[PDB]
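Below: one structure, written as structure tokens.
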Amino acid sequence: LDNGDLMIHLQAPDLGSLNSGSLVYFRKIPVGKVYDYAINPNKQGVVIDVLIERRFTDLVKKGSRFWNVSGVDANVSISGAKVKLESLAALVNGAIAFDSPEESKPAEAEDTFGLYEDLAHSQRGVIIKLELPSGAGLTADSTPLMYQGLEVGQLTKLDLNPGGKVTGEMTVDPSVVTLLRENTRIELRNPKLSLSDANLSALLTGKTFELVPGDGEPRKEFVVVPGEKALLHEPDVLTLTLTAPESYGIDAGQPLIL
Amino acid sequence: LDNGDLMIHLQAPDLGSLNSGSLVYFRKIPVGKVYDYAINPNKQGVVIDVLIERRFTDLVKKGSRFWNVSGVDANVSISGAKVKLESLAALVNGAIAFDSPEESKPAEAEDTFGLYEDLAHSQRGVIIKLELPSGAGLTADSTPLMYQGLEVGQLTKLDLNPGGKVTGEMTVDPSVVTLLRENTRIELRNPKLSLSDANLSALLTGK
């Protein structure tokens, strides 16, 4: 109708449950709808053309982030599972929602955006590259980064580069960016069982990264060492070598006592 | 229609499942409906204009508390899980409910109110600041404060101030306010296992 509405494009790996007429939300308020959808000339991607009303043209910014809320999903959580249903229109047909940053220039003239598959995936953060030893108990979008007992990061990407090199990418919230400096150790904590203080939640979570802040020039890449090598890789540590004619029943976990 | 009805505004982080025509309840009795909704000039907040009928104008007070009942939620509880459905209109479209204090002046002329997301969040209480050592096993809106074995408080807010300072805020019911004095110790109890007296509920609750 050319009523001053704003037409924008979203690039997605697939269309998903979104169809023509599915709504677009800001603070769960309908401010637009999907005008059309098509496939790119390259067969990999789908371009969804959406339209935002004239009143809400200034809502869309350059830094605005879009995610898809479609269908109904039930998640079972440890030590208590909660399933909540809020939108029935998104259950029946699907919808798109977007978040607008406070300080950004407005977007116009068919500006392209990336359609994230979930709000957690569309959460803002900083990418950190991790050189993991192995991915035996690491799950993408499920392993957190606990600092002082609170989750401040999330391992989102996990890959196996050739040569058997397990690598990963983790999104960290902006609050702990200043804590990522030189000689900062990001190690993995195995789930241990304590008879005096049993932690069923910690047992069920499994592998969990731990952040040990340091000082120096900020860095975006880290090498993850296990808890066995956590003491060895400390910034200050006295490393010693001792030779013997026999092992004397001493393994690689025995503690030195003074 | 200007039939003597009372128009009031509710500020929320988001509109939620509430739409135009969704009902407003007092003691689960329909006494009004959502007239309109809009966004604040600041993009953070949503103002929902609701209208209460002429008969129930005196029900709304200055201290009245509003919460949102929308959709259907199923909660699994330890040692037995119960899921109850009561309202289907709130399931389909959503609704707002409000509680009116006994001793408060009536509200009028577009008085603003805060729309809590749940009845538990809208529960009245006293805020207590806690300087926690760590939040390893502490969950917001899930860790209670047990006194004499009975829950009298609820840790509702949990933050990490810079410098690695884990802090929190806990809502306590008015009965135990007089018990919060000097040299009063609020400590954390780890879930211990006793062979003679096994407590599976205490083991599952955690901190």
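The residue numbers of chain A are those assigned by Swiss-Prot, with the residues present covering 156-413 sequentially.
Keep in mind that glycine also has a Cβ here, set from the backbone N, Cα and C atoms.
Copied over from Swiss-Prot:
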MUTAGEN   A:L243 to N  Well folded and assembled into a hexameric structure, but loses its function
MUTAGEN   A:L246 to N  Well folded and assembled into a hexameric structure, but loses its function
MUTAGEN   A:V247 to N  Well folded and assembled into a hexameric structure, but loses its function
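Features per Swiss-Prot, on structure.
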residue : record               : Cβ contacts under 8 Å, 6 or more apart
A:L243  : mutagenesis position : none
A:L246  : mutagenesis position : A:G226, A:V227, A:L240
A:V247  : mutagenesis position : none
Coarse DSSP state, helix versus strand versus coil, of A:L243 (mutagenesis position): coil
